[PDB]
Amino acid sequence: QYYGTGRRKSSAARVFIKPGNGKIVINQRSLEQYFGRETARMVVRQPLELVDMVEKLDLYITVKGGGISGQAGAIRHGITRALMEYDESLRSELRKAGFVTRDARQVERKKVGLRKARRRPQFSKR
Amino acid sequence: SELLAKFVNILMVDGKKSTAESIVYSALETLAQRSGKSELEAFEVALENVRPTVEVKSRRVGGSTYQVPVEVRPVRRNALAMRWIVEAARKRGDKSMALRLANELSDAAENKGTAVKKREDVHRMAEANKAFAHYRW
Amino acid sequence: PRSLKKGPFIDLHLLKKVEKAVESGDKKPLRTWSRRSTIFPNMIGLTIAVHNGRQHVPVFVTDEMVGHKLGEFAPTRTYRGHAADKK
Amino acid sequence: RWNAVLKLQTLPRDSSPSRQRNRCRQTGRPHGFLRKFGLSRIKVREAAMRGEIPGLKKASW
Amino acid sequence: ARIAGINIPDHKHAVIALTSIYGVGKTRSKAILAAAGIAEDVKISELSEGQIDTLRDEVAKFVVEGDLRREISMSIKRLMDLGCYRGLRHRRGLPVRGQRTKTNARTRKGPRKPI
Amino acid sequence: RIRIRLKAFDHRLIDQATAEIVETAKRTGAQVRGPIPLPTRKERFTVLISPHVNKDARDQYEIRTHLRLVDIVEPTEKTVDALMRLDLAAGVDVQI
RNA sequence: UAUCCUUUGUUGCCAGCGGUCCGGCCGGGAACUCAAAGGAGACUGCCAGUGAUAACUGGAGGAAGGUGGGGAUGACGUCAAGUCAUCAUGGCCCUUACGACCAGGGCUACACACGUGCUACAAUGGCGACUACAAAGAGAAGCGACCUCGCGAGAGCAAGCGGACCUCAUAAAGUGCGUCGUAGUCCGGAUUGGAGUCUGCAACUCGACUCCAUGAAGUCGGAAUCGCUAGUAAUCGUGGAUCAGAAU
């Protein structure tokens, strides 16, 4: 068995890799069940595709907080870092994609004097 | 099919993928019951009949604005075809959304309506200026 | 050009007793001389008698009456209204 | 009333000396007073702003 | 269907169908239907003839219509005949000012209006 | 086995007293589990620098309350005599 | 605000074992999350094309690249820009008064005309129920658990804390389920009538909220016009600074 945390926005999804069929359990619920009807649910199992696992590995995820998206990206990183423990050599390839990495873009209150707390109020052509 | 995976995004009238696709598949279901054809095939043909080929652009070439015909990229034809189908279905009168789509996808194959009028209008705009054709761009 | 800000004038005498009758509800009609005082909540439901200069007239205070002076509900002069005085 | 302010009377009624309450000195409000100054909560403020009260100062933030 | 003071709640759910009566509303709707045992998801055109009967007799016992409005008029007439400003407020035909209003006040009113 | 939590506002006056309590106990008593920092609860206030205009100012202030552990085990008679007598730190609140 | 690492942890977690009123709660240990400090990292270096070069364009590697995303910050100088009621200051101008105390009457007058704004008309939007996560602050007569009356506000009553141990708090959304698909239909909630609590010495004009009833305009709305590009737009809810107290 191997463990993989996984961070993103404000969600934490622990990943427990266990050699088996290929089914995963998201909060005592199947993958399709939890992430029911969501084109993004696929990106969650992307890291398992590169190194080609899934059909060889069974996972047990435990996420909490944030939204499905943040969870999807959370489980991802968790699975990626979890694959590292199984075989460090996987890093050389898995890393290439960019799964062994979280992400900022953490929502921030729209700063005043601006609009997106990021974009400043442009000026009408000089 | 990705096409349906995309059409379910626009027809996803207000990101409700949960029920959004509920009306989709329900439309293809009643489509096969109303028409003796596969829901898939009867779907693709609906988007093919709604795609422009040559778009005309304005150009104030020194003197005045000149309408010069230009070819359209296969990246915008998909978006437009998809967009004009959901708007047309939302123009019908039947009290069933799943039916407005099924009927729209059917009439789209039969060809006729506003969407077709625009196609002809643009087609008429072309050739009517086949002079600037040497400016194929 | 009325004015009260945060300094209402409630004769310390007709204000201490009106609060005394609040121990358990209200008390029968009372009588006050200084009409300069202003009507307020605590005096709701009670029947204060203002001095018109000759006698004390019963003025049943009401929430809608709050804010106005007791003297405003106590007419000084007395006009018979020489007529069928209807309505 | 001038009658209600019977507190001024050193000798209380039938009740024991404990009968004597307080009563403000400026306004005479028995509700909320301040032993130290003997003034009510509405007088200690008006007297504070005026500065008539020595040693007293408005707390800031 | 017919119930109290001439009401025609047609093509509506048994619930709001009564929420159109100046007397009863939402709260009274759920209570009246729960006491008479009637589905709140049934149209007024699907209600049996025996269900409406048990609905009319129970709703009958209530205060509505003119008899109630007259009580309002009397309540506005009692303080109107007295020397209450509120009563005169309802009229508003009294002086809004500070000069007189009885006469010599056409500079604000304008041409004399009919009595 | 006596735990001594040292808390205060000033960071320096703590290191002085804390180190003292240790050194003095390093002789008579054990070597002590060593004085650690531990988490410090902080309180910050964001008020505009300038009094008029300039809303984007608001400088950052903070009133920290550092803590310590020390913890002296295997206490001896003299181990405490070197504590009750010497006590300099004034802004430090001891808790034995 | 992210990648990673080092230091520390009564925030965290059977990640791992044991107990468990199965609530980390406890034993226990610091991995993880998180808190704090320091440090590591893109520099166009590498590859192809163009060019005198810079550099531009494409590509690989790479967590991110050509100022990765953002704040505070606004020059020689401009408009003789704003402010002498923040303060300082040259000149000028008043001392029974253009000084001071106090009571009362307002700032919330119209036949019309204008500018700037708010309310106006669902079904990712919302509603009904259920349920799972955050950070930063505030509280003495004040924050107000809990109980009782009200489809209520908030009362009557009343515990606790003085506060990283009590309260404001419910985080909203999400998650699971259901309703609906354009019919003025419990959809939408304006307006209005009645009853009524309260903050406040007062709330008719100026209130918040809601019991009770009524319940329109709408089914994406004339001439025009505004903000926005990825977790962003639109949309929903919460906190704080100012502050005795009315903060759309």
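Swiss-Prot numbering applies to chain B: residues 20-156, in that order.
Header says: electron microscopy, 15.0 Å.
A Cβ is built for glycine as well, from the same backbone N, Cα and C atoms used for every other residue.
Under its mutagenesis annotations, Swiss-Prot gives B:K36 to A or E the following note: Defective in ribosome assembly. Mutagenesis annotation in Swiss-Prot: B:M116 to G, described as Significantly decreases affinity for its own mRNA; the structure shown retains the original residue.
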Greatest C-beta neighbour count within 10 angstroms, which of the mutagenesis positions B:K36, B:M116: B:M116
Cα separation, B:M116 (mutagenesis position) to B:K36 (mutagenesis position) (Å, whole number): 15
Per DSSP, three-state class assigned to B:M116 (mutagenesis position): helix
